[PDB]
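Visitor: Here it is, the structure in full.
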Amino acid sequence: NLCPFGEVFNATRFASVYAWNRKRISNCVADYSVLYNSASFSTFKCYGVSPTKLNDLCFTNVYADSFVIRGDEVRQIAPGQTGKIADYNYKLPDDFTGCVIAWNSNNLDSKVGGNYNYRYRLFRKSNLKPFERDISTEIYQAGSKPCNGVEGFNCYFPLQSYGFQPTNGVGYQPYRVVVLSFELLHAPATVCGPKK
Amino acid sequence: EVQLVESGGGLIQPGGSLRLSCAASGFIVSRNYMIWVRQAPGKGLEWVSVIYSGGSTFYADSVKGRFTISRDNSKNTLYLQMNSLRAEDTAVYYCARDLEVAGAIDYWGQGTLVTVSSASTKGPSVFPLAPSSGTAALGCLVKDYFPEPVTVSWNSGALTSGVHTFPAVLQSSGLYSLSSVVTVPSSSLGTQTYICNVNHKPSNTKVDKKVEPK
Amino acid sequence: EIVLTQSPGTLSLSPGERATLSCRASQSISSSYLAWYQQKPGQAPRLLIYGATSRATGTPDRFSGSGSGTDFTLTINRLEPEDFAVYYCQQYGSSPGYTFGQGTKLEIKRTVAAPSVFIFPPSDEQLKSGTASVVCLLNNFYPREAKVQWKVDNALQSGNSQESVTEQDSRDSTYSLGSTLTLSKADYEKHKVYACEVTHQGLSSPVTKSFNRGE
Ligand SMILES: *[C@@H]1O[C@H](CO)[C@@H](O)[C@H](O)[C@H]1NC(C)=O
């Protein structure tokens, strides 16, 4: 009954940010120590909780969302941010309660010749709602003429590729991100840290 | 047809305000990354501001807090509200559509000139440069105006070959002066009238001057 | 913040030659985020290349972009007189989100062309107002370097003239230049012979154009 964080953090392939993955965690013992005692993480920011006291708390359930973005975009995975990622790919609510963990994955997700598997949504009519996941690939109409599913002037495929090559500067390197959100409804708590 | 037409530029005193507007055709402003980019006279391009289709806005450090970009969906137009203008904001302002990795800044308006200065508007005086004589040269001296620009055409646009309208130069008086000249066959002096049409929109000055051998 | 340094600042090449323009970024950027623009005088910039190498719509094949990391290049093969312009690189991947280089001005060489010189007395209308502008015109020359010396009753005049030069013509690659001598009406009426003497590489010896006030 021990929470499967290894399935999340150590997955061989991560999702593209536009199609971010979500793992529901329930009915298990958390043990966040293995996370916050790791030197491997370039970012570990918590909101509404103390990482210190994580191992002594309970929640109705936990969500672990995971994806890959550019280094320069990690700052956008936080309440109250704007930008292409927060606006069109992955949006945290203002009242977010949880942790954002990010680490440089240049060794896994960069390829000499450039890895282009990971994509982000560049065109969208409006901002995502918090925790909204948009996976449409409909041609984006930027002008007054209908696209009818054909790419051309003013008719753009909405997803665009990151170009991850090992010699990129760090702001252009891929980072793996896991967002833990902690959910407290009005039901029995099924995710507790080891001291509970 | 797609286009971006800008307007609202003109002369303003330091500390003043101006609102630029950019009317789009074809492009749906609310569906695009729309940017303002400016170019001071003789200098390079400097990005000013962007608005995302979702509404997010971003600004260059040098205009933050003073400029506000916005749009009117029903009018399909983009606006730049400029407050607390200073001399360093004098420039041609372009609106443009940005496509980021899908195509960078692929379409630009033609620009509108904003002059931030204490000097008052003054309309030009237009004097003929009469042909003296093969080839003859003749022209118009457009003197003592502010601010830029003046436009000069010849014979209402019918005469464009051999025309040189020179860049304005600031005189020591703080006023601009420029010449427009044209070279024509000397014979044509007897068989064709030459009129220069000078337009200084900032002072609402429209002058047509007939240039004849003295 | 990232800085884009273009080099060289100016370039002078003949038609048919090959221009190589460089852009060095102060930090490594991914090649997907670099673009090149061409700006002809009095016009908006025109996109040439995006994503370091992709030709924009309307860009001919003789324009080609390359590079990565901190160094990017725009190459213009089989140069043409119409390629005279300022070229700018731009990055759009790093904060603040857009940065332009300071530009490389490209001038197109051509065969030496001596100027045609014309001199214009002030008009009577202007004189009536109390000022006299005497204009000297140098028309369609190359190269740009020219010396215009005003002489009034053979005294060389300094400090009371201003020059203005056109941008290189897009078709014949020549320049024109205007030199204006400004005087009060009284000073103008003190003298008889007004002359502008022009020195230029394509002139065997200086060319003088003059008039006598009143005649
Ligand atoms: C991922 O694998 C490493 C291998 O050393 C392990 O130490 C770490 O605890 C794993 N992450 C988990 C279980 O969240």
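Note that chain A carries Swiss-Prot numbering, so the residues on display, from first to last, are 334-529.
Per deposition record, X-ray crystallography, 2.0 Å.
Each residue, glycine too, has its Cβ placed from N, Cα and C.
As a published mutagenesis entry, A:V483 to A appears in Swiss-Prot alongside the note: Increased resistance to neutralizing antibodies. Here Swiss-Prot notes a mutagenesis experiment, A:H519 to P, with the remark: Increased resistance to human covalescent sera neutralization. According to Swiss-Prot, the natural variant A:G339 to H carries the annotation: In strain: Omicron/BA.2.75, Omicron/XBB.1.5, Omicron/EG.5.1. One entry in Swiss-Prot concerns the natural variant A:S375 to F. Its note says: In strain: Omicron/BA.1, Omicron/BA.2, Omicron/BA.2.12.1, Omicron/BA.2.75, Omicron/BA.4, Omicron/BA.5, Omicron/BQ.1.1, Omicron/XBB.1.5, Omicron/EG.5.1. In Swiss-Prot, a published natural variant is listed as A:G446 to S, annotated In strain: Omicron/BA.1, Omicron/BA.2.75, Omicron/XBB.1.5, Omicron/EG.5.1. Quoted from Swiss-Prot, the note attached to the natural variant A:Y453 to F states: In strain: B.1.1.298. Annotation of the natural variant A:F456 to L in Swiss-Prot: In strain: Omicron/EG.5.1. Here the residue is the original one, while Swiss-Prot reports the natural variant A:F486 to P with the comment In strain: Omicron/XBB.1.5, Omicron/EG.5.1. Swiss-Prot documents A:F486 to V as a naturally occurring variant and attaches the note In strain: Omicron/BA.4, Omicron/BA.5, Omicron/BQ.1.1. The annotation that Swiss-Prot gives for the naturally occurring variant A:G496 to S reads: In strain: Omicron/BA.1. Looking at Swiss-Prot, the entry for natural variant A:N501 to Y says: In strain: Alpha/B.1.1.7, Beta/B.1.351, Gamma/P.1, Theta/P.3, Mu/B.1.621, 19B/501Y, Omicron/BA.1, Omicron/BA.2, Omicron/BA.2.12.1, Omicron/BA.2.75, Omicron/BA.4, Omicron/BA.5, Omicron/BQ.1.1, Omicron/XBB.1.5, Omicron/EG.5.1; May enhance affinity to human ACE2 receptor.
A description of the local structural setting of each listed feature is requested, covering burial, neighbours and distances.
Guide: DSSP classifies A:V483 (mutagenesis position) as coil under the three-state reduction.
When secondary structure is read from DSSP and collapsed to three states, A:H519 (mutagenesis position) falls in the coil class. Other Cβ atoms within 10 Å of the Cβ of A:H519 (mutagenesis position), summed over all protein chains shown, number 5.
In the three-state DSSP assignment, the secondary structure recorded for A:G339 (variant position) is helix. For A:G339 (variant position), other Cβ atoms within 10 Å of its Cβ number 10.
Counting every protein chain shown, the number of other Cβ atoms lying within 10 Å of the Cβ of A:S375 (variant position) is 15.
Counting Cβ atoms from all protein chains shown, A:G446 (variant position) has 9 others lying within 10 Å of its own Cβ.
The local packing around A:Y453 (variant position), expressed as other Cβ atoms within 10 Å of its Cβ over all shown chains, amounts to 23.
In the three-state DSSP scheme, A:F456 (variant position) is classed as coil. In sequence order, A:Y421, A:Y473, A:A475, A:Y489, A:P491 make up the list of same-chain residues 6 or more apart from A:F456 (variant position) whose Cβ falls under 8 Å from its Cβ.
Every protein chain shown contributes to the tally, and the Cβ of A:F486 (variant position) ends up with 14 other Cβ atoms within 10 Å.
On its own chain, A:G496 (variant position) has A:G447, A:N448, A:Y449 as residues at least 6 apart in sequence with a Cβ closer than 8 Å to its own Cβ. The secondary structure of A:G496 (variant position), as reduced to three states from DSSP, is coil rather than helix or strand.
In the structure as shown, the Cβ atom of A:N501 (variant position) sits within 10 Å of 23 other Cβ atoms. DSSP assigns A:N501 (variant position) to coil, not to a helix or a strand.
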Visitor: Looking at Cβ-Cβ distances, which residues of the chain lie under 8 angstroms from A:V483 (mutagenesis position) while being 6 or more apart from it?
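Guide: The answer is A:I472.
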Visitor: From A:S375, A:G446, A:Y453, A:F486, A:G496, which variant positions have a C-beta atom under 6 Å away from some atom of ligand 1?
Guide: none
Visitor: For the variant positions A:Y453, A:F456, A:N501, which residues show a Cβ-Cβ distance under 8 Å to chain B?
Guide: A:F456
Visitor: Report, in sequence order, every one of the recorded positions (A:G339, A:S375, A:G446, A:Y453, A:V483, A:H519) having a CB within less than 8 angstroms of a CB belonging to chain C; if no such residue exists, report 'none'.
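Guide: Near chain C, no listed recorded positions qualify.
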Visitor: Measure from the CA atom of A:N501 (variant position) to the CA atom of A:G446 (variant position) and give the result in Å, rounded to a whole number.
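Guide: Per the Cα atoms, A:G446 (variant position) and A:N501 (variant position) stand 11 Å apart.
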Visitor: Nearest by CA distance to A:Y453 (variant position): which of the variant positions is it, out of A:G339, A:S375, A:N501?
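Guide: Result: the closest of the variant positions to A:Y453 (variant position) is A:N501.
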Visitor: Give the distance between the Cα atoms of A:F486 (variant position) and A:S375 (variant position), rounded to the nearest whole Å.
Guide: 40
Visitor: When the Cα-Cα distance from A:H519 (mutagenesis position) is computed for each of the variant positions A:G339, A:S375, A:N501, which gives the smallest value?
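Guide: That would be A:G339, the closest of A:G339, A:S375, A:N501 to A:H519 (mutagenesis position).
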